[PDB]
Amino acid sequence: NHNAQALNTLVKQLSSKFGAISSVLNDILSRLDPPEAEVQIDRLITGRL
Amino acid sequence: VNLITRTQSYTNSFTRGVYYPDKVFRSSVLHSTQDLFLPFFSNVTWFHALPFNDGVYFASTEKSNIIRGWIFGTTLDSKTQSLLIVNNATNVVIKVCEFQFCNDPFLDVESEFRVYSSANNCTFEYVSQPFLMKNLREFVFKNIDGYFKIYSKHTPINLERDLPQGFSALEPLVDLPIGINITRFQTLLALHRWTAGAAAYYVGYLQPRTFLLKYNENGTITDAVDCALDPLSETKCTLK
Amino acid sequence: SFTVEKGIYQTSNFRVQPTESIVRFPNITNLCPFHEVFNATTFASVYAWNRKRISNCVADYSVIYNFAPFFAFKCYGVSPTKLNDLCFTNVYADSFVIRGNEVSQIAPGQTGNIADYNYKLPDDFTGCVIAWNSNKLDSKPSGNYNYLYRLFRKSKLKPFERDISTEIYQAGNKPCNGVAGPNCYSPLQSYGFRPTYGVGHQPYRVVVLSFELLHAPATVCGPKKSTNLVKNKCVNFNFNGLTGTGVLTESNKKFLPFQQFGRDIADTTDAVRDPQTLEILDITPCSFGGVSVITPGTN
Amino acid sequence: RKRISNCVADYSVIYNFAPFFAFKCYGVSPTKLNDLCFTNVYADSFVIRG
Ligand SMILES: *[C@@H]1O[C@H](CO)[C@@H](O)[C@H](O)[C@H]1NC(C)=O
Ligand SMILES: *[C@@H]1O[C@H](CO)[C@@H](O)[C@H](O)[C@H]1NC(C)=O
Ligand SMILES: *[C@@H]1O[C@H](CO)[C@@H](O)[C@H](O)[C@H]1NC(C)=O
Ligand SMILES: *[C@@H]1O[C@H](CO)[C@@H](O)[C@H](O)[C@H]1NC(C)=O
Ligand SMILES: *[C@@H]1O[C@H](CO)[C@@H](O)[C@H](O)[C@H]1NC(C)=O
Ligand SMILES: *[C@@H]1O[C@H](CO)[C@@H](O)[C@H](O)[C@H]1NC(C)=O
């Protein structure tokens, strides 16, 4: 039970926004431009860390 | 032209008024949704210029086809736009025109002069196959961020006086980008022409609540839990 | 290290690359009425700003580039370069005429008389603003007073709010009762445009495009033609703006006639509906894993 | 430079004085000013090019 619960929580955490425009990297890579996407990508990287 | 008699009563909603929140398929899962719903075991009005508030649950059980059409507006005058829905034996027509409505609008049967004086300036018009097809018909109307949403369901019922006990999910029917305010609404009847008649229907109101929905293996909702009815429901929602 | 002991070591990972790309789109053919909203020879005032809704058409931006060498072109939600491939549900178009010096006043988080009394944008705005000079169309030699601007309002306006009230603003409790003068002034002033006027005062046609994301299945996009369909192969797919990669197989799921997507316990996409031909397809991720190296000692 | 203190601070005169061309508040928003409390206020006045 504990192993399954921990894995489920870890995989569920991937859908959070952490104060970004979107929780999908492809959406940001298809909508925005290189020199501005970093501000959004940093929050996702941190939260997943 | 006034031929309407309305008597009010009150009854229990039980567990009616559950609809699919969105168009995403799910199966064999339990989901949690925060949206406008009709609370379980509610005080619903029975009727033999009602406010709109924040959504309306409407129910009827008459097979006479005496019920047809609806009017939605803010001031119910020709100075402001008003949704008008008409259903007849062939099609359904939706208009957003600023009609000069009357005190008791109803179908003459089929002149609409008693309904309104004349049509006026307007842009949106919709024509589709009719909504209407021992039986119970349930509808849910809401209006959020410029979109008017309608859900409907038709079920076969046995001989009963009040609403039956059970679950029947309501499926989306249409969605219109109107973007106007609605504060009051009215119901249209079709009396032959001037024989007096009577009709009954149930009305309830929606509130923002959190629900727990259960999907079966084929993707249909078969059970729901209101997360604020009583402590046992709170425990169920916490434990998922 | 230059020496390795006996054992098994975990080095790097491996995965399988997609073979090709798959693009799908509906069979619509009607072109969007972007031409009509422009070059109409008639533009509304700033306080009474026109609103139009565009949907259910093929959105092509070539007319935007060939229409005029725009003086101002600022996109906020997305970059202007990647606009010919995105998909949207509804588009909102606003057009009006403003003074050349007020163009920068129209942006989210900005002030100005247009901003607070005429028209303001939400902080989370997602769209573009286009402005081109119109000195040779709406600048009479004697002057044109058709366009007016508000100057006084009790408070700040709201995002996406249109004001059409025409009342004499009262600067206090001094009664005026419809007259103009003491503590009672008309807040609307007419533009003055002449060809002799230089840059900074000549009229400018301004059009604001506003998009909305993730509200319904996409309806306005598709300038790129669709391709064929393949199965049982690692491939990229783009279903009406939904982009992904993996393997597509036949599905036995019983989709309801109004839902299109599919999800699982972990909230991931595991099914899709082909737009052109109504069919259900299961999506599975392509193979990936770790690579281990088994070695005896280098000695 | 002037110092204002020990008085009832009413901002009605601010609104009725003139339709100000520029009104920019940084530390706090201009809307919530009739309820705050302060120790001393410093007022500076001058004339500048537009
Ligand atoms: C429902 O409303 C009526 C009148 O509004 C009230 O008398 C009654 O107590 C309420 N509750 C029930 C359970 O009927
Ligand atoms: C129902 O209303 C539509 C819309 O006016 C009309 O075209 C149609 O003929 C009507 N049906 C009948 C049976 O009159
Ligand atoms: C309808 O609205 C338009 C647009 O403002 C207006 O010109 C017209 O006078 C209104 N009334 C009618 C009957 O068209
Ligand atoms: C709609 O009508 C109501 C009631 O008259 C009013 O309060 C509101 O400002 C109007 N407009 C909108 C957008 O709700
Ligand atoms: C689901 O569908 C299958 C076949 O489509 C059927 O055998 C089964 O009874 C259904 N389950 C329900 C309706 O709960
Ligand atoms: C737009 O209209 C003007 C005159 O109304 C015309 O000269 C022009 O060719 C039209 N098309 C474009 C793309 O400007």
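Here chain A follows Swiss-Prot, giving residues 953-1001 in order.
So how was this one determined? The header says electron microscopy, 2.8 Å.
Even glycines carry a Cβ here, placed using N, Cα and C.
A:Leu981 to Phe appears in Swiss-Prot as a natural variant; the accompanying note says: In strain: Omicron/BA.1. Long-range Cβ proximity for A:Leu981 (variant position), meaning a same-chain Cβ under 8 A and a gap of 6 or more residues, is found for A:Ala989.
One natural variant catalogued in Swiss-Prot, A:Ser982 to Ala, is accompanied by this note: In strain: Alpha/B.1.1.7. Around the Cβ of A:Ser982 (variant position), the same chain contributes no residue under 8 angstroms that is 6 or more positions distant in sequence. A:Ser982 (variant position) carries a helical DSSP state (H, G or I).
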